[PDB]
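Participant: Here it is, the structure, as structure tokens.
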There are 2 protein chains.
Amino acid sequence: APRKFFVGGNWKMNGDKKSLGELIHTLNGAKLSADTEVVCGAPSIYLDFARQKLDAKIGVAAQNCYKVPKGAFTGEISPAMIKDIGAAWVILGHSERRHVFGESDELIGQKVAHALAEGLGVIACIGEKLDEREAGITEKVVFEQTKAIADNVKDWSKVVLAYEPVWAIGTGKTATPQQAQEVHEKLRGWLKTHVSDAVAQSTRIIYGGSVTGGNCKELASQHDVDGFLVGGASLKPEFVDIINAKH
Amino acid sequence: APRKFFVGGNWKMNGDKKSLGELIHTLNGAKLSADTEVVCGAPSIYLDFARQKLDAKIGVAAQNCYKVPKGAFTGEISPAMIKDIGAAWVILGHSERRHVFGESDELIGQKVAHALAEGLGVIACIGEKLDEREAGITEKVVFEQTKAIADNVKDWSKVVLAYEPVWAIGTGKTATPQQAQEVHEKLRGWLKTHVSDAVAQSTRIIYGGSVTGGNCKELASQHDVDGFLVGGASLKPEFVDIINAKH
């Protein structure tokens, strides 16, 4: 269908209730266009607080979950917890978890299927490493990632794909609209070819490299990028700028 | 002087506002010995609500946290954040994190120092597996597990040691009181041998095995047993029975 601009605010391990509410206040208060779908992903202690403070206009996403509703999982929260609280999205397969917490493609795939079954929308992340990029293996990886995911979705309608060149954000660089456009174009083409063009055309593929207030227009501008997974910049008023990018 | 009876209740990935609220309710209104020290480990998503509703006498513990104040750690929580919702404890190195999630000896240790360094009370977890118990490598394992914590502790006053007889979890095995005692007594010898008679003396060793209204009194009577880290029974009112065990 005629795919809606999506913008995700990934707060990571940042903020406290004071600082954050300030954020939210500023948000709640800002002028943003529909055209753009917005969602904030808060640290879990903050989730409820945030759903509470955030306007219905704005969706709330948990930055991770597990694939079982209950149990002997010390330290984990469940899709049902998430839901309980009123969040409706879970960010999954994030680079930091893939890489610092060693989450597997299998493990991620199961979180996707569980999250879906439980009725929460998902923004799933793929991306290659500098060395992956440099070996000339980007495609293979990003595709491996993506199928792992795909093999687990039943319903692409509560699904967003976030392409994150890991390879890039903390090492300087680019993630030039052009190198970004390219992966976006092949993914979509992948999906097309391994799923359906129906799916291919309904799914929002958001750009997740280092987006900014300066940046965004240029990226947004591109043909196959449907939005962004925003990090650092999601913590400042600049996000409004990003939200209202395509414009 | 004497060592204060500790009862930590670990909710794991269990509960909703409605049911948790219910229990907060039963807990709040019971009469618990002032002699005992109680803390509840709620899922991250429910720490604030927990904090908000638990009676002030009752302590609140996060079930995990990361080595840093802030950062690019999607899906993590910092002690700082704990401290913000007003929680005072963190449970670190729990056999699920250890074996379901791969947390290592060194990670756990890094965690401990950070947690202490920021003001929380740390409930560190150590325990051997059957394969280990079996091979007779028990001391070996828990002593290297302890060693790693120890090298990151400077003030043992905000630390509680929790032994978990993993070899007795879903193994089809049943640990005895005597087994508990033995290990506990061995943990305490290690401490006066490697740290100080004082630390040994002052430090609580709580049992992390299975506890109920039913095994609870024998256990508490054990001499090196200074409380417990309660799983299952923490979601129920028998939890009040377990709290008011030792006189």
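The residue numbers of chain B are those assigned by Swiss-Prot, with the residues present covering 2-248 sequentially.
Structure method, as recorded: X-ray crystallography, 2.5 Å.
Placement of Cβ uses the backbone N, Cα and C atoms for every residue, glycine included.
Pasting the feature list from Swiss-Prot:
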ACT_SITE  B:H95  active site, electrophile
ACT_SITE  B:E165  active site, proton acceptor
BINDING   B:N11, B:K13  substrate binding site
MUTAGEN   B:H95 to N  Reduces activity 5000-fold
MUTAGEN   B:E165 to D  Reduces activity 300-fold
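So where do these features actually land, and what's packed around them?
Facilitator: Following the DSSP three-state reduction, the secondary structure of B:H95 (mutagenesis position) is coil. The Cβ of B:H95 (mutagenesis position) has B:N11, B:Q64, B:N65, B:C126, B:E165 as same-chain neighbours under 8 Å, each 6 or more residues away in sequence.
Around the Cβ of B:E165 (mutagenesis position), a 10 Å sphere holds 23 further Cβ atoms from the protein chains shown.
Over all protein chains present, the Cβ of B:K13 (substrate binding site) has 22 other Cβ atoms lying within 10 Å.
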Participant: Among all the protein chains here, how many other CB atoms are within 10 A of the CB of B:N11 (substrate binding site)?
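Facilitator: Result for B:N11 (substrate binding site): 27 other Cβ atoms within 10 Å.
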